[PDB]
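Report on the following structure.
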Amino acid sequence: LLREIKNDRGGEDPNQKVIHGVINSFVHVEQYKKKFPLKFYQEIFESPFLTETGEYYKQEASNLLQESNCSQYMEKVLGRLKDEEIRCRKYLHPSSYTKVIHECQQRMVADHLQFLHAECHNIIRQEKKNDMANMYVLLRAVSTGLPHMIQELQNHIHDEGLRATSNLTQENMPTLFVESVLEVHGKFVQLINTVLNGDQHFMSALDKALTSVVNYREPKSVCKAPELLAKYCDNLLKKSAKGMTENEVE
Amino acid sequence: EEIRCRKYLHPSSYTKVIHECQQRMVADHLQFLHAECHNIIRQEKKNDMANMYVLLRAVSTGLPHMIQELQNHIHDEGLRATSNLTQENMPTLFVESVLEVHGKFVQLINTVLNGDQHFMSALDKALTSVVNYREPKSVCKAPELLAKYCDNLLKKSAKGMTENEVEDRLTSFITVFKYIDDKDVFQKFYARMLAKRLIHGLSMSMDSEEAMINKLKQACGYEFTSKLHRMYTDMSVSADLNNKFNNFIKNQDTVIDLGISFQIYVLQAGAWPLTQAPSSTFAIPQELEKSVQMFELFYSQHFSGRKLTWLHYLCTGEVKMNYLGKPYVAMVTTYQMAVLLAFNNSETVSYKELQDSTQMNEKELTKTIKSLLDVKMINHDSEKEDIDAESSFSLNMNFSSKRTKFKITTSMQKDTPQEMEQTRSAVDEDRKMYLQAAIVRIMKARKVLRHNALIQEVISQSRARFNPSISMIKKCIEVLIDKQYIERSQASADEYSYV
Amino acid sequence: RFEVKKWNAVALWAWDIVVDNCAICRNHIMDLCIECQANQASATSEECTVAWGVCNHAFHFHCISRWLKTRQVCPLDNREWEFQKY
Ligand SMILES: [Zn+2]
Ligand SMILES: [Zn+2]
Ligand SMILES: [Zn+2]
């Protein structure tokens, strides 16, 4: 039965109507049992299936890194993980939908966290929006995949907001300082909401990172932000003839 | 009636008498005034319209009909002044045609219409569709037209209008730009036109670009001009960079020989609209090879973690063509500069002799000779003058033009429709990028909305950017379905949920 | 004889910060600095201490000390450099 599943994973398509009826037969026999109707289904089919797909996707994941970098290895993983959303949906009883998916991740993303986190840093610093979404969904299911990309995004925003709020001209220092942080906040809120699903765990990283750039005290001095924002409120609420309509001010 | 009321009745009765007076002379005759209300605006009878406006101002339901009548007439007036624009001086005409319509109507509303805000808002609503005169089954050329108009005045010109003339002209240009409904389309187009005005130095003045950028920042916030301001910052500091590198040459232990002192124009790749569209592996000349490495070595000393991407398709220069009776000087691009080194190496040269010289693509290699055969600098020795695999040619000594300086200008400062369509597609790609941001953020607030409410507010939220197509929005849901982000409701496709 | 003099040139600059790499010395932070890369026998292979600062960037101690002679600004972010740890 796994040989027609392994061949199905190999590209060809066997008789799914024959396969689905056989697998559903393993649980339909126990329909008269009062307790554990899937006990025969699990101890005869599911445990050999999880073991077989455990040794195949571990084999397949190691077969992919040899000729593929992280920018395209993640693309193929969602390709396999999308087939698994289809393959088990028509080959297995629905009660085993999660465990096959969960074990599939345990051999492709959960056993390669060292490779993913090593290449996680280079995705953020080059702002690959298309390939960052693939990294997010892979590390969402793993219990320890997300809390490393949080640090990389925070240490990138903290390294980016400091760039935009540096060497400011003294001619219009308050307006330059406020609008620099706003666009760093404006860009990355757009980036988190689009690419990383607008995840709550990433907004806290952005909020914490923007706290550091605003309160970035000068050496042997005091933080200039609480005075600069006061001067920015003065620069627009004053009676000035440089445009600044009432709708614009609000 | 008030003068009658002042001398007789109590002051508390002043309003009620004249309100019921208007209730029986202009409220009962509201339709009678509405009869010629269309006529009184089309003929633009100034003093008669004001008397109509004064009476309709007191009516609770007499002004909005007059607001629509003026709006349609301004729409009628605006369309007439933009249809007959010539194809030659269109960018100059289109801005001035709108200003002529806008200027007289502001003069109309402020003077004889008492400067009413709703009438002013009627002009804003009416003229917005006028300037955005999108012909059916086509594209609106207004963002490109304003890009051309701003670029035409910002170039150094033979006519040479004064420095103070541009500032008053640009101030009125902002008023037209306030109604464009496609500000993102203008941003990409203006960024490209700012590029051709900056690398080649083809600008009226440095401070004119700063003034032009700052006026844009006063009109559309800071995020609209942040990329452009970063372009101006890099182009301004680049003067100090070349002097700073010239100190590095004097800071070296040994003297380094090279061409003229560098005029490098290091630009921030994040915000500049320049993109490595060609993938040709254009090798630098051996004479020029050590020149690049010295600047690369210097750049690691005064900067860090940078790793320059050496743009070549906008890199130019000069060459001494020492083969003629008197020395000639010609501005040459680096693609056509390197192929001239073949002429110095050997007068006889074929197409395949250049393959192992520049390692460039066949299209850019064809364009180099195509920019050389039309100027008759080279002479194609083959019987057929078109492109061919052999392409045997030599140096045409017949070129003895009286000019001592001449550029080899390719189609720069022209707008090829292929990349404009790519830029328009890039704008639409930017449109899709922002549209997905609003969709998830709207779902981030309530997590359940109908299709109509979701569609309508995104139009309102993105009104300052563009007018997003409903099919363009509907694609964004499908992408988030594919990226398992959004989820429409199974009970009704009208409602939406969260993944 | 063709001779080239002017080379009007444009090069885009970006960021190339690979992880745990000395940005100035262009190698790993755990290795020796580029000043200590040559004449390794002269150095004791310990003075390349991993510097730290409020900019949260790690280099060897020879990098910023040589960098501070030219300018007092961190290279990655254009702000003044500090020492926070050892
Ligand atoms: Zn170092
Ligand atoms: Zn050292
Ligand atoms: Zn730093």
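Chain C is numbered as in Swiss-Prot, which gives 21-106 for the residues shown.
According to its header, the structure was obtained by electron microscopy, 4.1 Å.
Cβ from N, Cα, C; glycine included.
Quick look at what Swiss-Prot lists:
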type	residues	note
BINDING	C:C42, C:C45, C:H80, C:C83	Zn(2+) 1 binding site
MUTAGEN	C:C53 to A	Strong reduction in ligase activity; when associated with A-56
BINDING	C:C53, C:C56, C:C68, C:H82	Zn(2+) 2 binding site
MUTAGEN	C:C56 to A	Strong reduction in ligase activity; when associated with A-53
MUTAGEN	C:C75 to A	Strong reduction in ligase activity; when associated with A-77
BINDING	C:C75, C:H77, C:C94, C:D97	Zn(2+) 3 binding site
MUTAGEN	C:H77 to A	Strong reduction in ligase activity; when associated with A-75
MUTAGEN	C:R91 to E	Impairs UBE2R2 activation by neddylated Cul2-RING(FEM1C) complex
Fewest-neighbour residue among recorded positions, criterion Cβ within 10 Å, set C:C42, C:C56, C:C83, C:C94: C:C56
Within the chain of C:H82 (Zn(2+) 2 binding site), which residues six or more apart in sequence place their C-beta under 8 angstroms from its C-beta? C:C53, C:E55, C:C56, C:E67, C:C68
Using Cα-Cα distances with a 10 Å cut-off, which of the recorded positions C:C42, C:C45, C:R91 are near C:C75 (mutagenesis position)? none
To which of the recorded positions C:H77, C:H80, C:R91 does the lowest count of other Cβ atoms within 10 Å belong? C:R91
Filtered recorded positions (C:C68, C:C75, C:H82, C:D97) by Cβ distance under 8 Å to chain A; hits in sequence order, or none, are C:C75, C:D97
May I ask which of the recorded positions C:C45, C:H77, C:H80, C:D97 is closest to C:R91 (mutagenesis position) if we compare their C-alpha atoms? C:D97
Return the count of C-beta atoms lying within 10 angstroms of the C-beta of C:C53 (mutagenesis position), excluding that atom itself. 22
Given the recorded positions C:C42, C:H77, C:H80, C:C83, find the one whose Cα is closest in space to the Cα of C:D97 (Zn(2+) 3 binding site). C:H77
Quick check: which same-chain residues outside C:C42, C:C45, C:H80, C:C83 lie with their CB within 8 A of the centre of the Zn(2+) 1 site CB atoms? C:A43, C:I44, C:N47, C:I49, C:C53, C:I54, C:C68, C:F79, C:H82
Could you list the residues of the same chain, at least six apart in sequence, whose Cβ is under 8 A from the Cβ of C:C45 (Zn(2+) 1 binding site)? C:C53, C:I54, C:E55, C:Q57, C:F79, C:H80, C:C83
Taking the Cβ of C:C68 (Zn(2+) 2 binding site) as centre, how many other Cβ atoms lie within 10 Å? 24
List the recorded positions C:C68, C:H77, C:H80, C:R91 whose Cβ sits under 6 Å from any atom of ligand 3, in sequence order. C:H77
Translate the DSSP assignment of C:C75 (mutagenesis position) into the three-state scheme. coil
Centre the Cβ atoms of C:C53, C:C56, C:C68, C:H82, go out 8 Å, and tell me which other residues of that chain have a Cβ in range of the Zn(2+) 2 site. C:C45, C:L52, C:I54, C:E55, C:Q57, C:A63, C:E67, C:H80, C:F81, C:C83
Based on a Cβ-to-ligand 1 distance below 6 Å, what subset of the recorded positions C:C42, C:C53, C:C83, C:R91 would you report? C:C42, C:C53, C:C83
Three-state secondary structure, which DSSP defines for C:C94 (Zn(2+) 3 binding site): coil
Out of C:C53, C:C56, C:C68, C:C75, which recorded positions lie by ligand 2, with a C-beta less than 6 Å from some atom of it? C:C53, C:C56, C:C68
